[PDB]
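I have placed the structure first, in the form of C-alpha cells, so that the comments after it can refer back to it.
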Amino acid sequence: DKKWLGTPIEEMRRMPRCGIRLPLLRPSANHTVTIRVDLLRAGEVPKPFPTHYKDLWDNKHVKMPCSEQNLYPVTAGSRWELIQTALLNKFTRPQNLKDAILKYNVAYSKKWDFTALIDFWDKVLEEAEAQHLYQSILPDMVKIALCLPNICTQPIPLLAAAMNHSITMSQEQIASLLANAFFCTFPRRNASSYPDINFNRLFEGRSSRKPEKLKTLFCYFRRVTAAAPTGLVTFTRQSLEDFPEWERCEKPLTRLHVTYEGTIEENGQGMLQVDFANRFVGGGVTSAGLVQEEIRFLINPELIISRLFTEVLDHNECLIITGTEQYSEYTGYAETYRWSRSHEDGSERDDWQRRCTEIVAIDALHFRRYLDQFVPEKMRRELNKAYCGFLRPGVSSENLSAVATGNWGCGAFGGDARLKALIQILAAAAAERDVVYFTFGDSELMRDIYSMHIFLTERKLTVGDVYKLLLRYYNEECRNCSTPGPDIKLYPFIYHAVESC
Ligand SMILES: Cn1c(=O)c2c(ncn2CCCC(=O)O)n(C)c1=O
C-alpha cells in the first residue's frame, strides 16, 4: 500500500510559514541590488537602479553586449549597433534567424550548427505554430533583448570563486538578459571557468530532446514578453572555510519523510530544493544534457542566468537561488522528457517579492570506480558539499525548511544511492534541517532508507557515531577488497555493526 514512510510531509517546515521576517532590502558590499528598493511594490514591475545605464567592462563584472566597449572590425564598429541592425529584420524562415545571429558572430559562421533550430521550426512545429513563432514570439524576444540598457542599468558583478556575495535582480531584468543569451549576444563567451551562456549549442544537432527544450524555453519567452513578471530573484554564492569534524559531531539525526512518488519541485514546495548540479551550474541545459538539473533550469529558466555570472563551483561552495518561477510542466525524464503545458506558478512571494522557492546547486563527485566513493576523503567531501548547501549561518533551526532531495550524483556520476542518502541525512542533521527524500518509483530504496533511519534514530546515534560507522565500513570492507564491489553492502554492515555492540 504505503507510498511514503517516516514523518508525514505535512509535519515538515515550509516557506513562507517557517520563514524569518526579512531585513529591509538594501545594497551592501556583499549584496548587489539592481532595482529601486524604495519603489518595490507587490504587483508592480520593479524600476531599475540606477536610472541611467552604467557600464563596467573588466574581469569582475559581466561584459554586457550593449557596452560601448563591445567592438567589431570594420576601424572599430559598435557591435551593439550591429546587433540591433541584424535582429530588427523580419524573420519568415529559420535561415533568416541563423543568418541574423551570425552577423555579430561572424567568427563562428562555420563552427555553429543550427540544425536543431531549423528542424524545430520546419519539421516539428505546425505551420500555424511556426507563424506565431516568427510573427510574434521572436520579434517580442528581440525587443526585450534590445531594451537591455534601459532594463539592466547596473553592472552585474561576477560571482567568482571564494566570494560570498548575492545579486538580487528583477525577473524582468532576467528576461532581457536571457533573450540576449538566446540571440547569442554576450561577448567574449564563445572561444573557461564559467559556463556557456549564449544558447548556440541549443540549436545544434538532431537530438529528439532539442524540440522539447525549445518548446519549454519558448513557453517561458512567450509568457514573460506578453506580461512582465513583477518579482525578484536572488542569487547567492556561499563559501564555507570551516567544516565540522564529523567524527566529533554530537548532534542528533533529524526527521525523515521518504517516498517513491512525487517530485522535488511539486511535493517539495516551500522546501530547500536540491539541484543535483554540475560544478558548471546548469550543466547541459543549453547543450545536450536533460536530467534533474537541466529539467529544473528549463522549467524555471530564470535559473539559467546564473550561468552568466557564476564561476565553476569549488569543493567548499554552492549557489543558492531564491525566487525563480515555474513556467512549464513536463512528463518523463531524460530521453522521455516532454514539455506538457504552461504552468501558472501559485507560489506566494516573500517580503522582497521573491517566489517562496529556494533551490540550491550542489555538485556531486563523479566516481569512475564505484568503490572510490567510500574513501574517507571522498565521503567527507560530499558531506561538506551538502553541508555548505544546507547551512544558513545566522538562522535558527525553527526558521529552516526541510531539505527536499533525492539520489544526488547517482546515475551518470556513479554515486551509491544508499550511501548518498545517508550522507545527506548527516549533512542535514548537522545543519539542523529535516529531510524529504524522493526515490522516483524505487520503492525498495524508500523502504531501505526509512529502515536505516528509524534504526539509527531509535538507538539515538549521533552524526559522529554514524560517520564512524562509515569509516569502519571503509576500513573493514573496502580498503583491501579484492573486487569491484565489497563483500558486504553498507546498510547490512551498519546493522550488524551496531547490533553487534
Ligand atoms: C531525479 N528524478 C528522477 O530520478 C526521476 C524522475 N523521474 C523518473 N526518474 C528516475 C530515473 C528515470 C530514468 O532514468 O530515465 N524525476 C522527475 C526526477 O526528478
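Using the numbering of Swiss-Prot, the residues shown for chain A are 450-523, 531-647, 654-963, in order.
According to its header, the structure was obtained by X-ray crystallography, 2.0 Å.
Using N, Cα and C of the backbone, Cβ positions are placed for all residues, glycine too.
Annotation comment: Swiss-Prot describes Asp737 (among others) as active site. Counting every protein chain shown, the Cβ of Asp737 (active site) has 29 other Cβ atoms within 10 Å.
The annotation active site is assigned in Swiss-Prot to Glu755 (among others). Long-range Cβ proximity for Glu755 (mutagenesis position), meaning a same-chain Cβ under 8 A and a gap of 6 or more residues, is found for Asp737, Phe738, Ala739, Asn740, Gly744, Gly745, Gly746, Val747, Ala823.
In the three-state DSSP classification, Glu756 (mutagenesis position) falls within a helix. Residues or ranges marked as active site by Swiss-Prot: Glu756 (among others).
Positions annotated as substrate binding site by Swiss-Prot: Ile726, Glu727, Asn740, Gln754, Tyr795, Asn869, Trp870, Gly871, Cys872, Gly873, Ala874. DSSP classifies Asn740 (mutagenesis position) as coil under the three-state reduction. The number of other Cβ atoms within 10 Å of the Cβ belonging to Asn740 (mutagenesis position), over all protein chains shown, comes to 22.
Where Swiss-Prot documents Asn740 to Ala as a mutagenesis experiment, the accompanying text is: Reduced poly(ADP-ribose) glycohydrolase activity.
Experimental mutagenesis at this site is recorded by Swiss-Prot as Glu755 to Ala, annotated: Abolished poly(ADP-ribose) glycohydrolase activity.
When Cβ atoms from all protein chains are considered, those within 10 Å of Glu756 (mutagenesis position) total 24, not counting its own. Mutagenesis annotation in Swiss-Prot: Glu756 to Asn, described as Reduces hydrolase activity; the structure shown retains the original residue.
Per Swiss-Prot, mutagenesis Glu756 to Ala is noted as: Abolished poly(ADP-ribose) glycohydrolase activity.
Under mutagenesis, Swiss-Prot gives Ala874 to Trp with this note: Reduced poly(ADP-ribose) glycohydrolase activity. In this structure, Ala874 (mutagenesis position) is part of a helix by DSSP.
Here the residue is the original one, while Swiss-Prot reports the published mutagenesis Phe875 to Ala with the comment Abolished poly(ADP-ribose) glycohydrolase activity. The Cβ of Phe875 (mutagenesis position) lies under 8 Å from the Cβ of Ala826, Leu827, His828, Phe829, each of these being in the same chain and 6 or more residues away along the sequence.
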Fewest other C-beta atoms within 10 angstroms, as judged across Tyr795, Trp870, which are the binding-site residues
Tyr795
Need the DSSP three-state call for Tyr795 (substrate binding site) to compare against my parser.
coil
Please check the gap where 7 residues are unmodelled: Cα of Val523 to Cα of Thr531, in angstrom.
5
Since the record lists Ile726, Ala874 as recorded positions, which of them has the fewest other Cβ atoms within 10 Å of its Cβ?
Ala874
Taking 10 A as the limit, how many CB atoms besides its own sit near the CB of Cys872 (substrate binding site)?
19
Go through the recorded positions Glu755, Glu756, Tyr795, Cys872, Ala874 and pull out the ones with a Cβ less than 6 angstroms from some atom of ligand 1.
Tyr795
Quick note, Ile726 (substrate binding site) and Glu756 (mutagenesis position): C-alpha atoms separated, nearest Å, by 14
